[PDB]
Amino acid sequence: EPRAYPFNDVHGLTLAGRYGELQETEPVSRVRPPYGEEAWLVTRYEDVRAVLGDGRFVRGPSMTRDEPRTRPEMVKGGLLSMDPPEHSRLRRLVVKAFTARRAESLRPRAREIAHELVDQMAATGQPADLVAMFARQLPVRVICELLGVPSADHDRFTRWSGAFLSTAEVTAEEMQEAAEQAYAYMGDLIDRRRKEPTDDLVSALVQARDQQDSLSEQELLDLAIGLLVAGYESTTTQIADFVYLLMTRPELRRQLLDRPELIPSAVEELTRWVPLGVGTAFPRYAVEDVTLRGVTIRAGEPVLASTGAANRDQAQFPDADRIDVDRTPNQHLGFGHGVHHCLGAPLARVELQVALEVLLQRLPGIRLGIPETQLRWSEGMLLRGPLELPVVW
Ligand SMILES: CC[C@H]1OC(=O)/C=C/[C@H](C)[C@@H](O[C@@H]2O[C@H](C)C[C@H](N(C)C)[C@H]2O)[C@@H](C)C[C@@H](C)C(=O)/C=C/C=C/[C@@H]1CO[C@@H]1O[C@H](C)[C@@H](O)[C@@H](OC)[C@H]1OC
Ligand code: HEM
Ligand SMILES: [Cl-]
């Protein structure tokens, strides 16, 4: 009886037709994922939003449960495996340091970084791989700048960070060595910023307070590496997917060339439209029986709340499959919802807006250097995105 899940094909960004069918006829349904427990799948915008904001659906069981998932290993921990009130304390300290103003202040340095990466890419001649040379470089260098990793160390830090991408081809030994290097480096950096604070995020984390509460040494190190892995692969993959869309959809490209002031709205529209996850990814667990659209979800059972499907619900977004760069309103769930809503979103927005702005300004002719049908797509099974994007201009 449960349906085989995921439904999305990883070899492209199409939203599986099953989601729309289920939104009509079985909005709360049973799925059997490749690994982990069978689970409830929730597909309507209203219900996804409700699940992600409902106090009765928690993340703590992630720490021990056989979580519904697409890969054989379990990745657990960090802010996203915590529930209030433990979650609330850590999140309050982080956001006090990691402000929207701090994110906005990184725009000039993100633009300089993007310009340098295009310089480097263009110096390799055509076609050049936009994934290797740009998308996989900008977000980790911006996280370096955000944390306060000195310039001289961005290359080595970027190298270690590459080992944590779901697309990496590294042995267990190599990945272990990269993790050890990164945590040792970050622990040192924290220790130096406590002794001699600067204006960067690591210093602001060390000094964040709520009355007498503060982050411990171990919370600081875990949170800083947490920010890196949460803010790297997502952003990289979304850059790659957004430019893939601009290169393949002439009118979309034309509208942003002709009105670059549309880029921030376009970033929101493409965040809504792109079903970036292969599945849903972070199951919620009922703390008690809950009735959702007439179906009883029993205490303990996992629930997969599809933001990809929710963001394409025709009930919430008029003509939901059209990319309308000027769409208003646009209350999309592509940076989540409820207490776990993306705390890097302000920075992610600056990166994505800068990535489009600079690529379109420097390479307005940018296009696929190979037929679209020949693209190699990631089989990492977490996010959907091209493994390489050969581009010409
Ligand atoms: C696709 C995005 C996620 O990528 C991931 O989930 C990346 C997972 C990769 C695939 C893992 O690496 C693979 O592990 C296998 C055992 C072997 C395989 N090779 C070596 C043969 C190897 O490639 C994991 C275990 C790698 C390590 C370094 C790791 O823990 C990386 C985690 C990255 C998490 C990324 C972001 O998710 C964040 O996960 C946290 C656990 C959450 O708390 C939350 O962060 C705040 C979430 O970001 C919202
Ligand atoms: C295009 C890029 C990004 C997208 C699409 C994205 C999306 C998401 C989503 C959908 C969630 C909620 C996951 C859930 O509740 O299951 C999340 C949480 C999170 N994001 Fe992002 N994110 C992006 C970039 C970033 C960046 C740049 C950072 C750090 C600088 C960041 C840090 C985090 C953290 C720490 C969480 C966990 C929050 C919590 O559990 O309290 N993300 N993000
Ligand atoms: Cl850099």
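So for chain A, numbering is Swiss-Prot's, and the shown residues are 5-397, in order.
This deposition comes from X-ray crystallography, 1.6 Å.
Cβ atoms here come from the backbone N, Cα and C positions, even for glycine.
Record features, source Swiss-Prot:
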type	residues	note
BINDING	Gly81	substrate binding site
BINDING	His91, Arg95, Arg288, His344, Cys346	heme binding site
MUTAGEN	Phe286 to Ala or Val	Decrease in catalytic activity
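Sequence features annotated in Swiss-Prot and their locations in the structure.
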residue	record	contacts (Cβ under 8 Å, 6+ apart)
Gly81	substrate binding site	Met67, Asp226
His91	heme binding site	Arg63, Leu83, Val343, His344
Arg95	heme binding site	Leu83, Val343, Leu347
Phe286	mutagenesis position	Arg63, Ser66, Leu84, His344
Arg288	heme binding site	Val55, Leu56, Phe61, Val62, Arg63, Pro306, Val307, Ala309
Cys346	heme binding site	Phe339, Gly340, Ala352
Enter the number of other CB atoms within 10 angstroms of the CB of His344 (heme binding site). 19
Return one of helix, strand or coil for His344 (heme binding site), based on DSSP. helix
Distance in Å spanning the most remote Cα pair of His91, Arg95, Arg288, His344, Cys346, given for heme: 18
What does DSSP assign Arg288 (heme binding site), in three states? strand
Going by DSSP, is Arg95 (heme binding site) sitting in a helix, a strand, or coil? helix
Quick one: of the recorded positions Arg95, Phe286, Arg288, flag those whose CB is under 6 Å from ligand 2, and say none if nothing qualifies. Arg95, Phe286
